[PDB]
Amino acid sequence: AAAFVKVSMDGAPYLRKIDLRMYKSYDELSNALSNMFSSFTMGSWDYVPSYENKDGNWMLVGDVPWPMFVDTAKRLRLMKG
Amino acid sequence: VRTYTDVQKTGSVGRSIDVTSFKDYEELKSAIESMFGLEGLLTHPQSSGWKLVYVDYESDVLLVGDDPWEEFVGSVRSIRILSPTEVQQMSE
């Protein structure tokens, strides 16, 4: 049951896509992303993830437990402090 | 009615190709490689520093290869080659 969203890093040159169904915990998602943008990050992780629900609004990542997260989130964005 | 998606590179002159002529991502890169003389730089185990990106019909700019092939053929609108330097005018 694959679940592919887009991931935007602010300031990144381009955007990426991930399959959420290939990960199990938030922490398992978080270190997966830091390595996607690892080539951008070098030169810790100081960004905060946000997703966007089905009604088109931006919600912070981590509140709702993981299984409902994978069904709720349609797009990803990592903002800088 | 076939795709005929534009492929573009700064300093060379653009090309139009049909992505359905190829079955997977690798064949798409290897063809684009041989068209601009970049053979070996888009398809390298060690991530050459050249990047290939596309624009989807939602007008975002995305790395080629993430989307499953079958969705991408339908989403892709224009493709573009980015030199190591170009990749970084775009970073911040």
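Here Swiss-Prot sets the residue numbers for chain A, with the shown residues being 109-151, 174-211 in order.
Placement of Cβ uses the backbone N, Cα and C atoms for every residue, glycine included.
Pulled from Swiss-Prot, these are the features on record:
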{"type": "MUTAGEN", "residues": "A:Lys114 to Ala", "note": "No effect on interaction with ARF7"}
{"type": "MUTAGEN", "residues": "A:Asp118 to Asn", "note": "Suppresses the axr3-1 phenotype; when associated with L-88"}
{"type": "MUTAGEN", "residues": "A:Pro121 to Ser", "note": "Suppresses the axr3-1 phenotype; when associated with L-88"}
- Message: Applying a 10 Å Cβ distance cut-off over all chains shown, what neighbour count does A:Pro121 (mutagenesis position) have?
- Response: 19
- Unmodelled stretch of 22 residues flanked by A:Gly151 and A:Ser174; CA-CA distance (Å, integer) comes out at 11
- Query: Does A:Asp118 (mutagenesis position) have same-chain partners at least 6 apart in sequence with Cβ under 8 Å from its own Cβ, and which are they?
  - Reply: A:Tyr177, A:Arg207, A:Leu208, A:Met209, A:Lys210
